[PDB]
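Following: one structure in structure tokens, then a few remarks.
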Amino acid sequence: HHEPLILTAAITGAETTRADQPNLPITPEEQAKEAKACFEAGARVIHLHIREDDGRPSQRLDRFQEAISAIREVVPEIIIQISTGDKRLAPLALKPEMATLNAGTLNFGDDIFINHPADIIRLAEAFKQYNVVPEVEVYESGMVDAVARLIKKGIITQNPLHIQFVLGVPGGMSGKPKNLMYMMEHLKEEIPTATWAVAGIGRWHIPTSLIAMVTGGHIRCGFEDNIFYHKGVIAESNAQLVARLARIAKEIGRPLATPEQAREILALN
Amino acid sequence: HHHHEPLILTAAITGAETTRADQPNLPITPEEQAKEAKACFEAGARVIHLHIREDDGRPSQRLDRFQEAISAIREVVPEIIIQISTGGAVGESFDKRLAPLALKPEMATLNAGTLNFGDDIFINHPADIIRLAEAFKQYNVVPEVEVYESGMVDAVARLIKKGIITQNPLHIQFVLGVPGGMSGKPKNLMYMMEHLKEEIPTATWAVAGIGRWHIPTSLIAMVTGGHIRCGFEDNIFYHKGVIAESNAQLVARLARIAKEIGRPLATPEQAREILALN
Amino acid sequence: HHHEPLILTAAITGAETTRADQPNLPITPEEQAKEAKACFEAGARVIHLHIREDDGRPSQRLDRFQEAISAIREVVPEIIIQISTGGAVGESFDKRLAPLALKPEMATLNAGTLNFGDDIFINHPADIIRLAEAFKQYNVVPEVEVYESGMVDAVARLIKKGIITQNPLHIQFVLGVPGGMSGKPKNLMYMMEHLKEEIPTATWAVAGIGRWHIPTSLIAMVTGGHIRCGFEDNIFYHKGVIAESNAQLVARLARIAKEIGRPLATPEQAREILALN
Amino acid sequence: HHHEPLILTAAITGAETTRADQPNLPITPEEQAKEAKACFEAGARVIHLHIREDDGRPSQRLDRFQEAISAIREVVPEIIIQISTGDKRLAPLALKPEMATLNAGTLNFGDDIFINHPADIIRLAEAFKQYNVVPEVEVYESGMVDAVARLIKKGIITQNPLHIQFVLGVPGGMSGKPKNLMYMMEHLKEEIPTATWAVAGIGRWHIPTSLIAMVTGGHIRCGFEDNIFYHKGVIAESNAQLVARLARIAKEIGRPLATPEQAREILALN
Ligand SMILES: [Zn+2]
Ligand SMILES: [Zn+2]
Ligand SMILES: [Zn+2]
Ligand SMILES: [Zn+2]
């Protein structure tokens, strides 16, 4: 609990609605204002999805350019991590430091989140061509082994690789403390040099965050994963969620990573 | 967890993927499957986990083919529990997955989720899992719930809470070692049985260890009260680089280890009681 | 679950901590009462109490226990007093039982022996049984101190034999002693799971000695466990920064619980959870 | 993994087991030598040795240790002798055993206490270095692993790779349930990464500890010191009968037994 802590703010996401969370940033201007407030509260990475003005998900290259440029203008030290979810490669030309790589398929609510093995390989190879570092999203134990297989084949070559555990999806592994303890130990056995962060969906935000705090892990928070500050109490901003984690880190004496330290830990240099 | 509780051995003799090119002893016809089932029962198996194939070796879902295989096995070994799996390969029918449940087998496979599976995807949409679970209740067939990942245990617990899976005690078949799924390393099987105990306290469980995971999963299950599945569906090797000569050879080794450590093999009556088939 | 009430215990003095290392250490009944009131106001619901003579040496004097218990109850009548009746080299075994006649709400019961720094902390199996039987005689609820996995099994065996009959039983894990199990997250996760397997209805708290205070506290926060803090176990607020009071340590835990939305137990809730009624 | 060589240790006599409970208990040097050779032929590569007087009471007599060690070496010179010495307890180390027991801590042990004072652990560890005897470090609890790691850091225990003997199932110590052995091997890997380990499962814990060690790369100790039963309520006929079952299970699963040369290499006895 003395190693620097990297806080990631996943500010918008692809599913969260304004009806449920009226403070959801949707426009590039709103996303830049939120990114600055999050950075000041202690966040060093923004996990970015884009939306159209009506709030529907967007994949428009010009919209990604508008959002990335707006955020970099107000917080140039921020690390931008985009989710682009063969014309889905176009935003990588905007030089994000990182991009999401989903490590597998899972049932996801009353639906299926499909990431075909051939498409995982194709995306991993495209990130290398564009010099973009992967942010590898893992929802289950078997996805760690699948990533280790891609490392052995020389497809995923980033080292130290960064794993983003996403716990609490209906269909995926839950965020109960037993699960996060198992996952970090399993990852240490299978990919010894990998670093990791955890995202705890909804009610799992508090247990995942406090375990990561004292086990050397990093933490992702934000409206993409959780809109509540307390049970039944809507959060006022993503920065409010980041600031609570920063206050707990200050209480226990765990320093927040500087932008330089975050780039070193995540091997972005 | 006690190595004195009866042990149920399941023989998964054919499967949907194993080829004769890799395993020439693979039983594919109802006659071959019946001969293998008798040899497996004599070696200690109490359940046959059955997939059917056409004579050219391709996966089958034909009702008449399931009837031929079930009748052939029951004729030679009426005491064995027949557990059928009703999915097919690319070009399968979804409706044909339900039709063999009408044959009221003692058990049938219920998949608990989707996963990448080798170079492909093994798809089990949440609405289709529910539809199949409802067909099990309609035909009074006991499910054998196949779990490949931690999240599938939570998904099954949700289906119990929703009154979709009403079977109690419920039997979970962990399938470990699939490329894309959870591996069969000892840490994983220990985690899975503990996780299952937390989420579905009355559930029983068995483990299948694909390929090289057959030995670590079997020996851990032996001393933790779990049950064991073996066979050519999951593993074709007796030792590394030594192909198994029959499914009964794999069953017999587990029976010998159980006899060495003093863990009794379940009688057919005990297996039906444990699995709540009466 | 991080929504269940949290019981904070302040172990304010202990048998080993010195004033040379921690000048804010309360040693007299008056000092212990002032600290107990400040800890209660900061969120503590239990005081884990050792007594000392005015020269700072450990005490077992019945009159000294009466002076400390009365002083604390006078200023904070709602707090739960949990006494520890052992002494240092030259202690009396019979004096370990004598304060149970003062009918404290709770008292420490040691579950085993271990090497403890350069010495040995001895608790012979027959003496553990004798003390457990004395708890029943005086209607005192035990606070069972466990330092190793084998001590959980030893307690489960005493329950099976009808020697420890308190149900729900409260286990105090003490992690981080040199000679005992450390407070690393893997260990606390193992211990709560091991306890759930062996004594399913038991409740638990954790004390993390020295550097283990932070990892044990934050894991207990989100696993439904209770937390012990204080100068008996840890004298530092941060690495190389001594704590100014026991209440300073309690208040940090109370602030973290407020941040995450875990309510602090009321005195009534603490007595219900610990089955003191 | 279950392909790494397996070292089987036979703890043939112990300090507590009685002839009343186990009539096949070897007590004399001649009986111990015959049992050691039968165990070696069944697959054992180490003998964990305690000595007794002819009436069966425990012994610490130097001449009795010399008689037992010489008798075993005469009939099975390839076996590794590991003695338990129980401050003139150092005298038998001059008989050049390859290994000797180092108890890593104190614990309640049945209706008694097994005392190993921190200063005495250090004194014994230093003596083993003086006599060039490799320690067999007996661990009964999680905290004993940390205590050993502290002695390594202090330069008191210098053997590397160090061999840890987990002793599970003592009333007062950690039990032999699978959750515990999995925790212990992982805990040891974190705290002493290069250490090797074996497990002894007292009484009913012999089977769960042995089968977990089989498939996790661990080594196994068996024998009348720890367990006298072949099955529940069925007294074993010999220590070699217990060793032979483990050798048969290893053969079934394809785990090779260590040769004497491999056992000396793994245990760093050269
Ligand atoms: Zn995202
Ligand atoms: Zn199948
Ligand atoms: Zn105390
Ligand atoms: Zn011994």
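Heads up, residue numbers simply count up from 1 along the chain you see.
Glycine residues also receive a Cβ, built from the backbone N, Cα and C atoms like all the rest.
Look at Swiss-Prot and you will find B:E17, B:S85, B:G88, B:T109, B:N111 tagged as (5S)-5-amino-3-oxohexanoate binding site, backed by experimental evidence. Sequence-distant neighbours of B:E17 ((5S)-5-amino-3-oxohexanoate binding site) (same chain, 6+ residues apart, CB-CB distance under 8 A): B:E233.
When other Cβ atoms within 10 Å of the Cβ of B:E233 (Zn(2+) binding site) are tallied across all protein chains shown, the result is 24. Under the three-state DSSP scheme, B:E233 (Zn(2+) binding site) falls in the coil class. Under the heading Zn(2+) binding site, Swiss-Prot lists B:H49, B:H51, B:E233, citing experimental evidence as support.
Reduced to three states, the DSSP call for B:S85 (mutagenesis position) is coil. Proximity of B:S85 (mutagenesis position) to non-local residues of its own chain (separation of 6 or more, Cβ distance below 8 Å) is seen for B:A16, B:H49, B:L50, B:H51, B:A108, B:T109, given in sequence order. B:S85 to G (Swiss-Prot position 82) appears in Swiss-Prot as a mutagenesis experiment; the accompanying note says: Reduced catalytic efficiency.
Here the residue is the original one, but Swiss-Prot notes a mutagenesis experiment at this spot, B:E146 to G or Q (Swiss-Prot position 143): Reduced catalytic efficiency. B:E146 (mutagenesis position) falls within a strand when secondary structure is assigned with DSSP. Other C-beta atoms found within 10 angstroms of the C-beta of B:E146 (mutagenesis position) number 21, with every protein chain shown included.
For B:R229 (mutagenesis position), the same-chain residues lying six or more positions away in sequence with a CB closer than 8 A to its CB are B:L9, B:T10, B:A11, B:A12, B:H49, B:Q173, B:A206, B:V207, B:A208. In Swiss-Prot, the entry for mutagenesis B:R229 to G (Swiss-Prot position 226) states: Loss of catalytic activity. The structure shown retains the original residue.
The note that Swiss-Prot attaches to the published mutagenesis B:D234 to G (Swiss-Prot position 231) is: Loss of catalytic activity. Sequence-distant neighbours of B:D234 (mutagenesis position): residues of the same chain at least 6 apart with a C-beta under 8 Å from its C-beta are B:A12, B:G15, B:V175, B:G177, B:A208, B:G209, B:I210, B:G211, B:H214.
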Chain-mates of B:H49, B:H51, B:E233 with C-beta within 8 Å of site centroid, Zn(2+): B:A12, B:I13, B:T14, B:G15, B:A16, B:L50, B:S85, B:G231
Integer Å distance between the CA atoms belonging to B:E146 (mutagenesis position) and B:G88 ((5S)-5-amino-3-oxohexanoate binding site): 16
Annotated recorded positions B:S85, B:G88, B:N111, B:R229, B:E233, B:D234, filtered by Cβ under 6 Å to ligand 2: B:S85, B:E233
Least surrounded among the binding-site residues, given as B:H49, B:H51, when other CB atoms within 10 Å are counted: B:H51
B:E17, B:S85, B:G88, B:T109, B:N111 excluded, remaining Cβ within 8 Å of their centroid ((5S)-5-amino-3-oxohexanoate): B:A16, B:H51, B:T86, B:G87
Binding-site residues compared (B:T109, B:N111) - highest count of Cβ atoms within 10 Å: B:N111
